[PDB]
Structure formats: C-alpha cells, structure tokens
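Peer 1: Dropping a structure here in structure tokens format, bear with me for questions.
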Amino acid sequence: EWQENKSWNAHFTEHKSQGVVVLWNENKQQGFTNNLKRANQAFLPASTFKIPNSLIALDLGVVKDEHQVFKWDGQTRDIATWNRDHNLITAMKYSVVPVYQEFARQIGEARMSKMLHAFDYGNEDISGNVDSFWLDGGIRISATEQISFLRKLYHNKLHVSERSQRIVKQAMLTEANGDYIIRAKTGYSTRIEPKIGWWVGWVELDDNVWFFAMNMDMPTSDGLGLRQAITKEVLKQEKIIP
Ligand SMILES: COC(=O)c1cccc(-c2cccc(C(=O)O)c2)c1
Ligand SMILES: [Cl-]
C-alpha cells in the first residue's frame, strides 16, 4: 500500500534542504514517499489551514460566497498584497492571514473545535488563541493526514455542504493547462520550530488524480519557491506531468 522511494531525497539534498513528499495514486489506492517517518510527523499547518477554515466559514454563513468583499482594516502590514480588499479567491491566493483571523473569531472556539473533529483533521486540537492557533497553537497535522483530508474534500465527503466544498476547491485553483490541473494551498510556518514550508493539494489528469503533500525545512523565506519546484520535479520524475 505504501512504498518508500528514497531516491526523491536527491531533489531535496541538491538544494541543501531536507523534507518529505507524499503522493497518492487515487486509481490504484497506493501511496509513495521519500521518508515514511517524516511523512507521519505532525507540524503546524500554518496557511494550509485556510482550506478547512474556508469550508467552516462558508458552511456557517460567515462567508456568503466567493464574491463577498472583506475590506482591508486599514492597518499597514509588511506584505503589500494584504493591504487591500479581498474576496475568498484572492485571500487564498495571497494567504491573507488577517482575513482568516477574522473568520476564526466569528466562527468561535466551540464551532471550530467540533468542525475539525468532524473533519478528522490532524490532532483536532485548537488550544491557543482562536485567531492564531494554526500559526502558534497546539494544532498539528502530518503530510499523510493532509492527504486523507484532501481526499475527502475531492469526493465531497466532508461533513459540510457540497456547495461549500465546491467553492473551496474553486478557491484552491492554482494552475491549469491542457495537461493537468493543480488545486493546492501553500503554507509557511515560522513561529514554532522547526520552520517549514508546506504545499498540499492534488493534480487532476484526464483519467486519474494524484494527491500530494510536502513539507520542507525553511530556515529563511529565500527558499519558499522550492515548495512548488521540488514537488513538480518529483511529479516529473514519476511521469505524472510532462
Ligand atoms: C516571498 O514571501 C516572503 O518573503 C514572505 C515573508 C513572510 C511571510 C510570508 C507568507 C505568509 C503566509 C503564507 C505564505 C505562503 O507562501 O504560504 C507566505 C511570505
Ligand atoms: Cl474551478
């Protein structure tokens, strides 16, 4: 069911980095990873949490639809793309933390906790501040657990409406061409050691879907582009994308 391919490690070592890629072949129900241990080690989800957060906000009516505008609060922050109005689509695209912090405050501890348990999401533990627990609280999730959660979302099997799941999958759209579609979400965890980057999602092909989840050590922001670059090299090696 699970195969370890330590040859993908070359994609990490060649960039003086360390990390794990996990792939799941939906048709064959088989998984692949370069590091079985790290594939099951639990990290802060950071901005990958915007997937479950969006689902909960939509299903409770905190977010009406993907067009609703969340006005900039007028506080200048150091990420320029955050200093503007956003909707669900652009807030996901630019990982606009302060928009999602307000979502969480309106969701509230009790409903957030129940929903993450219903999703079987990670360790389901929201201990910490309700508006930051996915950045510096007690919640943790592994790469294999990300795959399990994403598979439910793909099949509309999460315990929220089909509409909520369709909207979030639209907002996850990252890349599309004549060969594949990628729906995914990046993450960047810096407040608790070890600092890591995430990329989780899936690749839609004509006749199959490949789910993926990767994390990697991220001592500085200089390496953030390696999250996608390393993942795609693995996909290319396995002949999933040209
Ligand atoms: C080039 O990006 C930076 O330098 C930088 C610095 C500080 C923070 C972030 C950030 C914040 C949240 C999510 C992400 C991300 O990618 O998933 C990235 C980006
Ligand atoms: Cl779409």
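Residues 24-265, in that order, are what chain A shows, numbered as in Swiss-Prot.
Positions of Cβ are set from backbone N, Cα and C atoms, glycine also.
Take a look at what Swiss-Prot says about it:
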| type | residues | note |
| --- | --- | --- |
| MUTAGEN | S70 to A | Does not alter thermal stability |
| MUTAGEN | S70 to G | Increases thermal stability. Abolishes hydrolysis of cephalothin and decreases catalytic efficiency about 60-fold with respect to ampicillin |
| ACT_SITE | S70 | active site, acyl-ester intermediate |
| BINDING | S70, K73, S118, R250 | beta-lactam binding site |
| MUTAGEN | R189 to A | No significant effect on catalytic efficiency with respect to ampicillin. Very little reduction in dimerization at neutral pH. Predominantly monomer at neutral pH; when associated with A-206. Slightly decreases thermal stability. Significantly decreases thermal stability; when associated with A-206 |
Peer 1: Go through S70, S118, our recorded positions, and report the one whose Cβ sees the most other Cβ atoms within 10 Å.
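Peer 2: Its Cβ has the most other Cβ atoms within 10 Å: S70.
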Peer 1: Can you tell me how far the Cα of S70 (mutagenesis position) sits from the Cα of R189 (mutagenesis position), in Å?
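Peer 2: Computed Cα spacing between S70 (mutagenesis position) and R189 (mutagenesis position) is 19 Å.
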Peer 1: Sort the binding-site residues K73, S118, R250 by C-alpha distance from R189 (mutagenesis position) and give me just the closest.
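Peer 2: Ranked by Cα distance from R189 (mutagenesis position), first place goes to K73.
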Peer 1: For beta-lactam, what surrounds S70, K73, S118, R250 with a Cβ no more than 8 Å from their Cβ centroid?
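Peer 2: Near the beta-lactam site, the remaining chain residues are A69, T71, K208, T209, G210, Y211, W221.
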Peer 1: Please list the recorded positions from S70, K73, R189, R250 whose Cβ falls under 6 Å of any atom in ligand 1.
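Peer 2: Result: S70.
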Peer 1: I'd like to know which of these recorded positions, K73, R189, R250, is least surrounded, judged by other CB atoms within 10 A.
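Peer 2: Across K73, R189, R250, these recorded positions, the one with fewest Cβ atoms within 10 Å is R189.
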Peer 1: Quick check: in three-state DSSP terms, what is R189 (mutagenesis position)?
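Peer 2: DSSP call for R189 (mutagenesis position): helix.
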Peer 1: Can you tell me whether DSSP puts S70 (mutagenesis position) in helix, strand or coil?
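Peer 2: Going by the DSSP assignment, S70 (mutagenesis position) falls within a helical segment, counted as helix.
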Peer 1: Translate the DSSP assignment of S118 (beta-lactam binding site) into the three-state scheme.
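Peer 2: For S118 (beta-lactam binding site) - judged by DSSP and reduced to three states - the answer is coil.
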